[PDB]
Amino acid sequence: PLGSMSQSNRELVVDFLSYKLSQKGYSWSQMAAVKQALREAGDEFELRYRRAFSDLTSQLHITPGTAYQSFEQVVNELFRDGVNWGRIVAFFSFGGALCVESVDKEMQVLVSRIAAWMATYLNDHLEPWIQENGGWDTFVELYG
Amino acid sequence: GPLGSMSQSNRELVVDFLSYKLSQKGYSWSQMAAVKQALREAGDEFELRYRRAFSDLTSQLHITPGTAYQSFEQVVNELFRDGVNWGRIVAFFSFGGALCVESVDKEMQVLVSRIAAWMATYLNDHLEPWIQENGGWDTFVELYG
Ligand SMILES: O=C(Nc1nc2ccccc2s1)c1cccc2c1CN(c1nc(C(=O)O)c(CCCOc3ccc(-n4ncc5cncnc54)cc3)s1)CC2
Ligand SMILES: O=C(Nc1nc2ccccc2s1)c1cccc2c1CN(c1nc(C(=O)O)c(CCCOc3ccc(-n4ncc5cncnc54)cc3)s1)CC2
């Protein structure tokens, strides 16, 4: 495709510059700052806290037959006692784990399905809370 | 804002987060996944051990809000005056990174977007032909990854 080099060079430059900015405590953009805080929070969640909780991947046991309804019910369990930032981090980590598991099990088509599930769940179930509780900028202040 | 206004941002978070988690397990959301990581690591190594040996290109550019691509190109050409190799391309990226940091330091944050565009332009005009004849970025990854 004619515009394929534009997209990949942009991607490369922005990634490198965003990385160098972050190393000095700066951000390419406010969205870059949220992405970075969420990446790091996911890492911290996985390193220290995932172990404490019921394994959501065991509750979903994802297969090529799994639809959003099943994902939603399992994620509803995560937020059964309410939403907070930590549980939102767990939600992202869960989606990440599902994608890795899928590729591991040679079900790569599920990665696109899972991404679509996450966006829909964010939209339908989490955006009201995120907005009511100070938005992603507040997450960055707390978890960055 | 009205419900629905956060959709695009939240979608970006999903794509970024999943790409990150996949990359940690050696999988690639994007085709550029290996290249990005290799370039990050190379930039770090250049800055830690090799930058010190060379003429400071940020001093040669002394970037201001009035700086235009021409001045940037003149300074980067100095880097490649004696030819292109991968190490000097890493130095080019490191130089762009340092310019962005300096711009933010000096409250000229507007230059960051400008620098990114300059780097794309320089890459396209001067380096991309060399990169393609020297095995492409895939070859960079095997050499510097
Ligand atoms: O999570 C669950 N199950 C998972 N199964 C998998 C499987 C695969 C992958 C992921 C998961 S998650 C689960 C399942 C069923 C029910 C419930 C859960 C999770 N609940 C949780 N409550 C809380 C809570 O504080 O109230 C959770 C958050 C724990 C704390 O976190 C973090 C803490 C700190 C950070 N930080 N970083 C950077 C940083 C900087 N400063 C300060 N804190 C920081 C990040 C995460 S989480 C309760 C309900
Ligand atoms: O660079 C210059 N000036 C800078 N000023 C700033 C200011 C701010 C920020 C950045 C810079 S850079 C400069 C200025 C004027 C003229 C010239 C230069 C730079 N020249 C250079 N020649 C060479 C060369 O080997 O031939 C350069 C590369 C040096 C070595 O590298 C690396 C070496 C190793 C790695 N690696 N990692 C990981 C890794 C894994 N495997 C193998 N190598 C690896 C990365 C970079 S670089 C010569 C001309």
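Our numbering is plain: 1 for the first residue shown, then up by one each step along the chain.
Header lists the method as X-ray crystallography, 1.8 Å.
Note: Cβ is positioned from N, Cα and C throughout, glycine not excepted.
Annotation of the published mutagenesis A:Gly86 to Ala (Swiss-Prot position 138) in Swiss-Prot: No heterodimerization with BAX; the original residue is retained in the structure shown. In sequence order, A:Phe45, A:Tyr49 are the residues of the chain that are 6 or more apart from A:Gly86 (mutagenesis position) and have a CB within less than 8 Å of its CB.
Here Swiss-Prot notes a mutagenesis experiment, A:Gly96 to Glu (Swiss-Prot position 148), with the remark: No heterodimerization with BAX. Annotation for A:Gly96 (mutagenesis position): spatial neighbours A:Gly42, criterion Cβ-Cβ under 8 Å with sequence separation of six or more.
The DSSP secondary structure for A:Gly86 (mutagenesis position) is helix.
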